[PDB]
Amino acid sequence: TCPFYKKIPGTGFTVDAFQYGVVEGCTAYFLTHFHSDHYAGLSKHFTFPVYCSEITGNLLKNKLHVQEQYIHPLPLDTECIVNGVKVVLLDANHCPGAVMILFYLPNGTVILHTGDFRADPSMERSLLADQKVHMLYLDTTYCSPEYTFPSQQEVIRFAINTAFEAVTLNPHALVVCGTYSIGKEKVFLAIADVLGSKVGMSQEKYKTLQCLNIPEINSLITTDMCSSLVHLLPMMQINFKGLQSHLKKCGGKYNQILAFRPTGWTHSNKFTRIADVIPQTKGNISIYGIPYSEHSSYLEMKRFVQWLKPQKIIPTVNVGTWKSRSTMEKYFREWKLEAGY
Ligand code: NI
């Protein structure tokens, strides 16, 4: 059964609700982004209307085989009528194709569903500037002050400089980057660009990247591993055993691996600066964990919410424990008392 925080009152609509079967009263199923916890349940046998971005639509059609007649892509930043209700999709600054959804209810209420997002000051100049929001359905993944991490630009600066130094010292080093979902493509794309290489990967991952509308993509990626000195591998293979095994396959072309594991936050964030990050090393293999986040930090979240001044907040992450729910409610009340709404 579909939980309450996935239903939009006063409409026939659900958000990210595909794992509950036929939801009673649902006339349109919205999908915020192509991450498996959110699409869980979709397939070629789905026969209800799915509303989403163009990019999410490409992924539904090619990767999950959902039939074309049930895929409804909408442009961003554009007022659209869906089953007699005005909606707008906004860029969520998460993975490719990820949106927030603004719903203008027939009774006058306005609702924002963030999906998964990384809040940014640039959102204060979207179509959100123009009117009041009564209800906010909020991505609370990192809603606690301990969750600090650097900007995505600082993280990429660290990775490019680390890779370029290593391969310039040793032209026979291979760089490897882990992946297990869409998102974080700038990590491997930026490193390959500095090195003058395409990114090599499996046929399955190439297919996924080809759905993403990235400019000039044919110039940046390839299935021919031998021509490439940046390889992508599944995240599970980013360990000493998996990487040893990979270097054997390369036919003595390389004699060293430098590997990157993009994570979210880890408790080494509570003490160390990005500058000061060090790898795990065994022999000719070094592995860097880098904190490249596609979710808001606590401070970015707090800034957004204090600017939006919603009348009510419904968290969509960390909702399963009483301690989590209580902690989140406390911070929402501090923020409201501090800013005066
Ligand atoms: Ni996500």
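Swiss-Prot numbering applies to chain A: residues 700-1040, in that order.
Structure determined by X-ray crystallography, 1.5 Å.
Placement of Cβ uses the backbone N, Cα and C atoms for every residue, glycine included.
Under the three-state DSSP scheme, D838 (mutagenesis position) falls in the coil class. Recorded in Swiss-Prot as a mutagenesis result, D838 to N carries the remark: Impaired nuclear focus formation, reduced interaction with PIAS and increased sensitivity to cisplatin.
What Swiss-Prot says about the mutagenesis result for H994 to A is this: Impaired nuclear focus formation, reduced interaction with PIAS and increased sensitivity to cisplatin. Counting only same-chain residues at least 6 apart in sequence, those with a Cβ under 8 Å from the Cβ of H994 (mutagenesis position) are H793, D815, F816, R817, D838, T840, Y841, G963.
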